[PDB]
Amino acid sequence: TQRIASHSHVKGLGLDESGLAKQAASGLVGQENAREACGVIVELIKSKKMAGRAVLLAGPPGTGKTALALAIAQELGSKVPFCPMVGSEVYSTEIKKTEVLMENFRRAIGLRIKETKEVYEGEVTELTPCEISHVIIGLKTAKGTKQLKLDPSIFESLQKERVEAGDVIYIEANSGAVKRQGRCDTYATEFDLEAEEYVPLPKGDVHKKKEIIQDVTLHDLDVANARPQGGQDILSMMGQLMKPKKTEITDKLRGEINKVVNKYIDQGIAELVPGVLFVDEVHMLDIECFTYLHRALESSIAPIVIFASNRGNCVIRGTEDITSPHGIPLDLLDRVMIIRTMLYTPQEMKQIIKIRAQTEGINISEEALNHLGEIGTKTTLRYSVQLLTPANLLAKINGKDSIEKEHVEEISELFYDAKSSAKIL
Amino acid sequence: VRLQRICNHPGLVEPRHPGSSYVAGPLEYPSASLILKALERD
Amino acid sequence: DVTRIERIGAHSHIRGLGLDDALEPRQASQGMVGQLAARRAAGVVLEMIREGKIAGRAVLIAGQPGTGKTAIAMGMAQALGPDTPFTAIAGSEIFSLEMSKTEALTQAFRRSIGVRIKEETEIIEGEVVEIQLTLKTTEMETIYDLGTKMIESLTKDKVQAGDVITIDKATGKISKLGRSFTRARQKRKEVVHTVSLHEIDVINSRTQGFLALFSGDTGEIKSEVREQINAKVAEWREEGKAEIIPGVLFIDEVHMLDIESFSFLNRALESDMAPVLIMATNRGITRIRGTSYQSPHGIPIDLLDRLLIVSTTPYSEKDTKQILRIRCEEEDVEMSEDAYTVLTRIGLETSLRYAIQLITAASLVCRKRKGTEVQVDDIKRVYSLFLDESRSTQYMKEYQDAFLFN
Amino acid sequence: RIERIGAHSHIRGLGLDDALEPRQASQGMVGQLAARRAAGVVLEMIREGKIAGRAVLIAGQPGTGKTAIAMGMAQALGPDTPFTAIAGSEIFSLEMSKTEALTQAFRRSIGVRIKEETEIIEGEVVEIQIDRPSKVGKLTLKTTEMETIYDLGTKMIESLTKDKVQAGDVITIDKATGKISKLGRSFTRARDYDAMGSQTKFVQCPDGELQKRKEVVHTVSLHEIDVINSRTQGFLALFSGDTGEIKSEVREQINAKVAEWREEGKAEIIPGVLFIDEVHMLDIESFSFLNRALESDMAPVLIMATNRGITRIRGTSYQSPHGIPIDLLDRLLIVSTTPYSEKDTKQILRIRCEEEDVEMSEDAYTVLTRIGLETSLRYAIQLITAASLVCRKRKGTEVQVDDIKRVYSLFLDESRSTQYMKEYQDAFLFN
Amino acid sequence: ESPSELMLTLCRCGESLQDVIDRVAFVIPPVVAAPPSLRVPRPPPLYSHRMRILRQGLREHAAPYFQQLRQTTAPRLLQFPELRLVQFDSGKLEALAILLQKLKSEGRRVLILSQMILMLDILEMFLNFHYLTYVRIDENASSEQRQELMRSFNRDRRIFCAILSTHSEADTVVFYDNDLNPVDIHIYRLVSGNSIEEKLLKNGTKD
Ligand SMILES: Nc1ncnc2c1ncn2[C@@H]1O[C@H](COP(=O)(O)OP(=O)(O)O)[C@@H](O)[C@H]1O
Ligand SMILES: Nc1ncnc2c1ncn2[C@@H]1O[C@H](COP(=O)(O)OP(=O)(O)O)[C@@H](O)[C@H]1O
Ligand SMILES: Nc1ncnc2c1ncn2[C@@H]1O[C@H](COP(=O)(O)OP(=O)(O)O)[C@@H](O)[C@H]1O
């Protein structure tokens, strides 16, 4: 099976229908306050009506805030869109960071569309290029045969298809996408070592139009419009060949796109589905980023945002003198929820250790479990988790299967924690 | 009926289909030809 | 339920201006209440905008955070209505690597202004069922002379029986916009367009500047085209072939502007074709951007001198109750008035934002309770599970050691 | 041959027995036996390849083989497994954001192996006749077992006539591709004419039946797939390295498609290994970004090296152990290296002398070992070849301790250089 | 001056420079959009003349290499996973492939049996994928067509394999499906029954 990461055990928030947090469920423990709060938030987004609300998490480092976001995603299913990122990626060498944030917000939302589409394929019978415009193409298929006018654009496409007759093609009127499928299977015997392959005549009508539940983000709508790879005019082609550099997108484009999407919704064909945006290490953002967040969260179309930080009241990035709680400016802090996190005790450590051991499926002595819980009490939890694989390797190499205290101590003197290094540095 | 489909081939039903991309309609902008009537002193 | 792109907004409630016809305040209407002095000042400024006889006047709105100056600005914007240009942009959008700095502010200004123009065009059609000249018609038929592109194009055109697009009789262009008068089942009009100088300049800049509009790519258009187009606009104004409708502009968080920005603003305001401008900022005495100078709101003294100010004041208790009830009905949530009172208290101690936040959480909690009316118990539980600024600051201060750098 | 005797050429592995006990000498290595144990465990776990995202750091005195340990690891790993070593200063670039650079390195480290069946034939060019007017063609081949005769395809005709193959040659053609390849001429093929033409060797006639199916396997890295499909003719940029801001939607689309290809036996992934040197050269931004860069499943194990102690965090004023924020520190484990002992130094220098192929006196060994111990090992390593050159200038073979003293006097060392700078402080400006 | 040794493979295990390209390239944009077209009333004929002159200039200049340029920057819009899917679709085709390879090693003409009409088309896909011969037998064909097909089979030995419509000479066939009506080769029935699909062929009674 695919590899297993640290945050793989997580599968669900572990709440109960009543709205409470079961002590042991879906790979979670303790922090009933946080678990029920996440329940409230997931219900809020399930409302699918509120827009612009935002929340933040905090607490001791390595308490699973990332795990909480992941579990929210787990219980959210797949239909709703989702997007992670970090403060570091905001800095770019292509466009301003404001535009990076706005692009993120645009792609947080999702869209779903039911689309017509009209196709044309068959076996090429003839190709009469009467007067360019009058390019009639005769197509043969098991159902029968037809011949229809053509667009000189598709004429050039066919030219470039290297197709004459007795071969299979595939034409879509909307995109005008032109394509070949090798040669017909009728000519499977003329020669013996002719290179090109063969496929049989289509078993359906030349014409067919089928609907499809397509889904796209508003970000992709904007970007697809911005740089018109579509079209075929030579001026457009030349515009395409130029280097693909991403550019800041004018907001008038945004407004027109919003209007057109409103029209599409009024057609009843398309239905909207907002997403949730998760941002990690928000403290890494500068003062300008928070300044623009102030306005960005105001929009009537902004999806729900989440944050994360593991820092005290320290200096503010891009500010270098003011200190604010968690480093986030107090003004922006005024605009957000707050959800905290506790610390743990040895028993919870034993519980989570059992969970992880099952996750990677390793037999272990209960004494080793006790000693490892003691170590975690002394050290950080992440340090305790990291010891599992070396212990397993020690067990396997020596031929035994379950882990014992001897292997635990062996790993102990093999590797040391940060504080151990510091005291010996 | 539904025994033989799976017993022989699942593609016999729900035939695998090749995806594609959306062909958005073109974008238009109203204006007046007067934008160019002048600016050509000559 | 069915939703448009927009949804419940943080400041959706407002729809206009709670102003009397005599530019006087009515205590509560249009989704806003209180702050009567700012209300009258904003009415005066909006009247200035309507008149538009003066050129490029500037105003600033101060006040401690929380006082919804953005609310006032959005109320102004609604009051203007969808007939005059209005531009709103925060302070950080100004820094863009694509173009230089002064260029970005100059483009902003030239975008804010607006030029209107109406035009006419005669277009008539005949009900031609056959798609092939023989301009089949039911009102009055024409066999007028035949072109070439029209002949080779309309013949192969795909159209339903009796359908009649509003084709250009005056020209013949295939304009597939109109419908059939009666076959399937004329007005020169005054086509009115709105345009800004940022549109005219980019359109004339190159062969396809309209592409650059959407692409947001063009940078540093030479000032020569700018001045020439200004001359062209003026000489169209004089001849009556065109008219101007001076728009407006809004900026936010001007405290986050460089000193060079303020100097360029001081120059540019002096110009003639400057749309009216509005500002926004909260802090009091603060350091200016780029140096150690402490200045009122961190704005250069000279720029302040050539600018006016209007202040706001906190909300009293009953003001808070009024705002709470209006936003509670806005969200369509119904409370027990004891809940109203306890929540109003809490909001007074903590903040306005905290209450505007708690309302929806309480609504959802009650939905889980399956009731329709929320009481104090639910609010207390919600406030227990989530924290405000002060409570979180404290809780850190107990765990200060855990959190790094503290 | 392009290689040359390098400082770390003497390294050939790690010298660990099956139970991972290091051997006091093996494939050019000895010392830091605890470090050798830990490294053996790491290599074993890499072979297991059942887990992702693990990270480890190596700290110790400078010039204590940390790079040597890493290179022995890389050698023992083998070429099949992808590997890549980079320097901290290298990420800082004027073409891309740092985060994009880190993503590029990560994706480079991981590799993908594609398996696919083949269908080909090969044999002598027994006879050919082409019949230009389209062109009619007839041809036959054979092998060491039987013979056959076939018609000729029109596109086959163009292919071969551009190939201009000579009858009697040995070649192989794939039906689907219809692309031919010459695999070496044969006795009759290169028997040629009376006319000179050319001269060439021969190859043995093929064997087995003409048709052979056969399976081919390939390998490519994730970043390579990203780049090739990114710009649609961004392929040539692979060499130019001009790729910029490879968008995230592309990343996720590739991840989805590769996963689905994976669980269907189409191909097999392989968790590569990535090593970064002078990790302290990273700022706080890179620490933040990579801190989460380990959760993504496609996470090759990371190895870091740095000798600092309680140093200012790059880009700020914060002292931290080795200048790495504690958030990362708790996410990884450490290994320490001790300064070397006396006799082990003798062994190391004898190994390096063997490397250089210069064999000299025992008193020279004693004196040079003591001098290097007092000053540093690296200066001794420098003096090795210098003494070799001096002795060869003497026209003898055995280097003598007097020659060692001569060369030592010739090339002052660090301590002597600072002592000199002291001898005249005002010699050089800005003191 | 002109080393131009060769464009070396990018570590693709021997072959390279096209197989990697056509194996890896699969990306499709989520959306494709046309260029925006400005809407103006009657425009000046002078701008029209200038832009049309530009439209003339662009070609001829591009004409000689307009074609070569046009093959590129035409981003793929869709794909078609091959019968490699058959791997995860039906164990029948993958499991038989080996025995069909054995038969091709031997060299008997092989007629194949089945009942579903669409399974015939799928098996035709299979045949094409393996690069073998074929001949289709259906029920829409008339009797003279049936006998002409038999004549094609017998007169021509070039074909190697054939498919029979269940409705109604060589020495290689194997059953495929089940039915209720009566109407040295080894017949390895297509029974992928590791479950009740065995009893599914055993009794065939009212119960
Ligand atoms: N209920 C839980 N069960 C198991 N592990 C947990 C739980 N809560 C937190 N963790 C641990 O927290 C770690 C993740 O920490 P992380 O979220 O990155 O730190 P922070 O919470 O400061 O962002 C994981 O290794 C996970 O094992
Ligand atoms: N009555 C209100 N209605 C809406 N928003 C308010 C109200 N009072 C305070 N605020 C909000 O408090 C935030 C910080 O206050 P302040 O900056 O003074 O307001 P503004 O953003 O309007 O300048 C503002 O973003 C504003 O939206
Ligand atoms: N125990 C050893 N065995 C063999 N060679 C060694 C040993 N220790 C050091 N060396 C040699 O000395 C060098 C030590 O440099 P190193 O400490 O790795 O540099 P850095 O401090 O940059 O990591 C190595 O390149 C290696 O060639």
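Here chain C follows Swiss-Prot, giving residues 15-146, 161-213, 233-453 in order.
Determined by electron microscopy, 5.3 Å, according to the entry header.
Backbone N, Cα and C define each Cβ position, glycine as well.
Following the DSSP three-state reduction, the secondary structure of C:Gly82 (ATP binding site) is coil. What Swiss-Prot lists as ATP binding site is C:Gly77, C:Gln78, C:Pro79, C:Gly80, C:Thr81, C:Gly82, C:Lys83, C:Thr84.
Record note (Swiss-Prot), mutagenesis C:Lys83 to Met: No effect on interaction with NOPCHAP1. The unchanged residue is displayed. Note on C:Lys83 (mutagenesis position): other Cβ atoms within 10 Å of its Cβ, all shown chains, come to 24.
The Cβ of C:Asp299 (mutagenesis position) lies under 8 Å from the Cβ of C:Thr84, C:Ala102, C:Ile103, C:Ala104, C:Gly105, C:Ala327, each of these being in the same chain and 6 or more residues away along the sequence. Under its mutagenesis entries, Swiss-Prot includes C:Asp299 to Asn with the note: Abolishes ATPase activity.
The number of other Cβ atoms within 10 Å of the Cβ belonging to C:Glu300 (mutagenesis position), over all protein chains shown, comes to 21. Experimental mutagenesis at this site is recorded by Swiss-Prot as C:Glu300 to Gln, annotated: Reduces ATPase activity. Decreases interaction with NOPCHAP1. No effect on formation of RUVBL1-RUVBL2 heteromeric complex.
On a Cα basis, C:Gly77 (ATP binding site) lies 8 Å away from C:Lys83 (mutagenesis position). Fewest other C-beta atoms within 10 angstroms, among the binding-site residues C:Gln78, C:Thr81, C:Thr84, are seen around C:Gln78.
A 10 Å cutoff on Cβ-Cβ distances gives C:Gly77 (ATP binding site) a total of 20 other Cβ atoms nearby, all chains included. The residues near the ATP site, meaning same-chain residues not in C:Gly77, C:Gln78, C:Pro79, C:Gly80, C:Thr81, C:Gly82, C:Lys83, C:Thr84 whose C-beta sits within 8 angstroms of the mean position of the site's C-beta atoms, are C:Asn329, C:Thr359, in sequence order. Ligand 2 lies within reach of C:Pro79, C:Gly82 from the recorded positions C:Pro79, C:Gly82, C:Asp299, judged by a C-beta closer than 6 angstroms to any of its atoms. Neighbour list (C:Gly80 (ATP binding site), Cβ cut-off 8 Å, at least 6 residues apart, same chain): C:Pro361, C:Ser398, C:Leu399, C:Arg400. Every protein chain shown contributes to the tally, and the Cβ of C:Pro79 (ATP binding site) ends up with 15 other Cβ atoms within 10 Å. The 10 Å shell around the Cβ of C:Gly82 (ATP binding site) contains 20 further Cβ atoms across the protein chains shown.
Under the DSSP three-state reduction, C:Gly77 (ATP binding site) is assigned to coil, being neither helix nor strand. Between the alpha carbons (Cα) of C:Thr81 (ATP binding site) and C:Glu300 (mutagenesis position) lies a span of roughly 14 Å. Between the C-alpha atoms of C:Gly77 (ATP binding site) and C:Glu300 (mutagenesis position), the distance comes to 12 Å.
For C:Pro79 (ATP binding site) paired with C:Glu300 (mutagenesis position), the C-alpha to C-alpha distance reads 12 Å. A distance below 8 A between C-beta atoms marks C:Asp299, C:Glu300 as the recorded positions from C:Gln78, C:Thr81, C:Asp299, C:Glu300 lying next to chain A. Between the C-alpha atoms of C:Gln78 (ATP binding site) and C:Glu300 (mutagenesis position), the distance comes to 13 Å.
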